[PDB]
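Peer 1: Below is the structure I would like to discuss, written out as structure tokens.
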Amino acid sequence: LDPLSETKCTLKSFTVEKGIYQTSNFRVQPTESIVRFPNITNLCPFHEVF
Amino acid sequence: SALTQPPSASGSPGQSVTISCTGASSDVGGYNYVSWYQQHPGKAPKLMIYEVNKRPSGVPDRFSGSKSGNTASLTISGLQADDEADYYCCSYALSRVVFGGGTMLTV
């Protein structure tokens, strides 16, 4: 809900004292788009051996 | 690819003739999947060549076979008046029998 709530969840307490008591977490920028870049070619000799 | 053969061939008694065949296939088992069957007019065919460097038992030595690349050859050491019949090369490489188009033999 806010930095204070995550700070509490990291401290496991409802009364945070004064300071920088918690390094809450890290900011991971999300992946917005997905990419698939394989090669190009033809079919395979599937049943040339089976 | 489907098998192909010459439309027909000609000869005479005592002469050594040969018949060709193209369009074979292959697999992991080898490349000797070629067999020739001679079918007389109006009766059941008969196996003449299998494993072109070989042939069934009891088969007369007047016939012989060989292969070269994607093309095969059926060699006959001598024709006879009764040798007038059809001949079909057949491939059984990929568990699929694909007979040939057929080629006529005459004198």
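Residue numbering for chain A follows Swiss-Prot; the residues present correspond to positions 293-342, in that order.
Cβ atoms are placed via backbone N, Cα and C, with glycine included.
According to Swiss-Prot, the protein has these features:
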MUTAGEN   A:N331 to Q  Reduced viral infectivity
Peer 1: Provide the number of Cβ atoms within 10 Å of the Cβ of A:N331 (mutagenesis position), excluding the reference atom itself.
Peer 2: 4
Peer 1: For A:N331 (mutagenesis position), just give me the three-state DSSP call.
Peer 2: coil
